[PDB]
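Enquirer: Before I ask anything, let me first share the structure, which is written out below as structure tokens.
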Number of protein chains: 2
Amino acid sequence: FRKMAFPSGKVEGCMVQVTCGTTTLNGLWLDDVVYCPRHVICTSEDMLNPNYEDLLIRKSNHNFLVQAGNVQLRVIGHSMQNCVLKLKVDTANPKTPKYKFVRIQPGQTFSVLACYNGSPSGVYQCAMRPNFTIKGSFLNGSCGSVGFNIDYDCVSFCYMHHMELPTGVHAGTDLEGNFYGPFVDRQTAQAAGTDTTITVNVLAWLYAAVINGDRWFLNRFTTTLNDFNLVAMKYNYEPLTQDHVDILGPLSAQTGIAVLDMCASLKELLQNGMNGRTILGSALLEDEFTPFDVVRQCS
Amino acid sequence: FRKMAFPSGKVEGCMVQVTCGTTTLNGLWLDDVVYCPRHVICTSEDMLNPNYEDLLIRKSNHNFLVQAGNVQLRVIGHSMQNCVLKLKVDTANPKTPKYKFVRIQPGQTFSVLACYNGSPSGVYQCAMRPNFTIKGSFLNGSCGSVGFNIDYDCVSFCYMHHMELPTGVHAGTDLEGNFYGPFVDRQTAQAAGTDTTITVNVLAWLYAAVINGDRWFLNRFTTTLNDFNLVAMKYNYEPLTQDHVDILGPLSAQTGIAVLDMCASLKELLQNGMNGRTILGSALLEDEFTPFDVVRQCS
Ligand SMILES: *[C@H](O)[C@H](C[C@@H]1CCNC1=O)NC(=O)[C@H](CC(C)C)NC(=O)OCC(C)(C)Oc1ccc(Cl)cc1
Ligand SMILES: *[C@H](O)[C@H](C[C@@H]1CCNC1=O)NC(=O)[C@H](CC(C)C)NC(=O)OCC(C)(C)Oc1ccc(Cl)cc1
């Protein structure tokens, strides 16, 4: 059982380079529009406290250099939507996949295609944390890299990368430019509050452990939803609900282990630790696989 | 710092479906040749102890059904090379990337494009273990999935998937059909011997930890190559060598931490454990990032 990303090919063909002045980052080219973070228009002396409206007023279509491979695209319009720019170009991307824009929920997962200079460097899987950050791997030049899911042949874009927080975690927007969480695109100290553990995902991963033969942490106790949650709260775990219980249905069925039984084993792990043992090769409790991810992978 | 795979698009366009009888698995379509595991010709009653030469003698070109999307390809020749079949087809793949076949060394890493029915399902990063197994995620139908590295625009194929061992780890071949390790493609119990930890990779990951601000495990001791290795052997770690020390050069330089100093910290971690703390978000010592991987990711 592995952290598995979606195949990235459909997204690779949408990545372009966008330069304004000496600032370069990545853009996403779908039909005749290129989407990118609006801070492409900032100089380093603007990033402390930009007035983006005023900055963009000094920019014309020809100040945006958009490059797809060795091919410069012609910008024929521009507008700002929340924290993203939309650059209308004179060529529709011939590689545009079937796609939609979605705003994901916290606790859900997606794949990131990390890019530099409009060129893909690598792919990995991320969760939107309950505090609306992601634990990514991003350097200078990575902004405009996107996160996505694939359903059949349709790419659902859900994330565009903008910034790193002082804790080393990452923040960004949906493809309409609205940040996940309370963040703003300016280079000031910003707090993500307390993060919490995605309880239903830990359970899904414990189920995945059982499916893959790892069963040592199972005990002979059970518990109640309200009793467990009294333990969840203690550990900054999200409360569990019947919808969670139901979502776990397929896994609880494949394994014959009641969700509340699995909860009792989780309580003991939270209380007693793992005694130097491992679960699916990890010595910590993993919360960045959804139930769907586990079903998808073990099917 | 994340387990990061290569972008998979160039490989996605090489995957096809190969059926012989009711056995279906994946093939790799490059120029006018499709490569796949030879056990595609086995029935379930053949897999216990196949005579592949005899089995293949009863097969003709038209018994191999090769499908790329909705498109059946015409097989015009077939031959067996070690544990792979080469099916000559009448159409050269128009999506063939620049490519080579390489036999990787143990301790090196690569990306796996896990496929079913010739369709990519997901991508993840693997190391060739010192005992020539990989810790993958593979189900029935995944054989013929490949592992690769990308250098610039050139895909270096290094692995084709064939089998799971009783321990749950995975074995397969290079693209000439020669198994990594002592394995044979028959459904009998086979041992991978003792695995060992890839010492230079653990050090590279400790360097990656330091680069990313995690420094608690550093101590004020140093050691000798021979003294450390007396500790390495104790823990089934690979011995460290000057070539390893030199390969770590760039990281030792970026950090100002002598390799033998980092070795002394590693010795203490092996001896004293991690006292419930974490390094790059892991509570175990990670050995599936090479020095190159760490340089690539932190650059
Ligand atoms: C866009 O490519 C870049 C991505 C971050 C750089 C470091 N790791 C990232 O994910 N985003 C920014 O630089 C962003 C622009 C603001 C206008 C929102 N600033 C930001 O993320 O500040 C946090 C710090 C740690 C200061 O990030 C860095 C900024 C500049 C440099 Cl040279 C290094 C880090
Ligand atoms: C090829 O798609 C398949 C891949 C393994 C299936 C289970 N996980 C794998 O990686 N390879 C085989 O089935 C292989 C064929 C032999 C001719 C070499 N047999 C094999 O791997 O045996 C090990 C076991 C655990 C028996 O694998 C399974 C075989 C069949 C089935 Cl239905 C389930 C598991």
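Residue numbering for chain A follows Swiss-Prot; the residues present correspond to positions 3266-3564, in that order.
Going by what the header records, the deposited coordinates were determined by X-ray crystallography, 1.8 Å.
Keep in mind that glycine also has a Cβ here, set from the backbone N, Cα and C atoms.
Dumping what Swiss-Prot says about this protein:
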ACT_SITE  A:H3304  active site, for 3CL-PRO activity
ACT_SITE  A:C3408  active site, nucleophile
VARIANT   A:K3353 to R  In strain: Beta/B.1.351
VARIANT   A:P3395 to H  In strain: Omicron/BA.1, Omicron/BA.2, Omicron/BA.2.12.1, Omicron/BA.2.75, Omicron/BA.4, Omicron/BA.5, Omicron/BQ.1.1, Omicron/XBB.1.5, Omicron/EG.5.1
VARIANT   A:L3468 to V  In strain: Zeta/P.2
Enquirer: Mind running the recorded positions A:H3304, A:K3353, A:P3395, A:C3408, A:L3468 against ligand 1 and keeping the ones whose CB falls under 6 Å of it?
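Expert: Checked recorded positions vs ligand 1; flagged A:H3304, A:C3408.
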Enquirer: May I ask which of the recorded positions A:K3353, A:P3395, A:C3408, A:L3468 is closest to the residue listed as 'active site, for 3CL-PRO activity' if we compare their C-alpha atoms?
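Expert: Result: the closest of the recorded positions to the residue listed as 'active site, for 3CL-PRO activity' is A:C3408.
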Enquirer: Just the number: how many Å between the Cα atoms of A:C3408 (active site, nucleophile) and A:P3395 (variant position)?
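Expert: Checking the Cα atoms of A:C3408 (active site, nucleophile) and A:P3395 (variant position) gives a distance of 22 Å.
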Enquirer: Through the lens of DSSP with three states only, how would you label A:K3353 (variant position)?
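Expert: The three-state answer is strand.
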Enquirer: Pop the Cα-Cα gap between A:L3468 (variant position) and A:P3395 (variant position) into the table, whole Å please.
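Expert: Between the alpha carbons of A:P3395 (variant position) and A:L3468 (variant position) there are 16 Å.
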Enquirer: Provide, as an integer number of angstrom, the distance between the C-alpha atoms of A:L3468 (variant position) and A:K3353 (variant position).
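Expert: Cα of A:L3468 (variant position) to Cα of A:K3353 (variant position) measures 45 Å after rounding.
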Enquirer: If you count other CB atoms within 10 A of each CB, which of A:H3304, A:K3353 wins among these recorded positions?
Expert: A:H3304
Enquirer: Need the DSSP three-state call for A:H3304 (active site, for 3CL-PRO activity) to compare against my parser.
Expert: helix
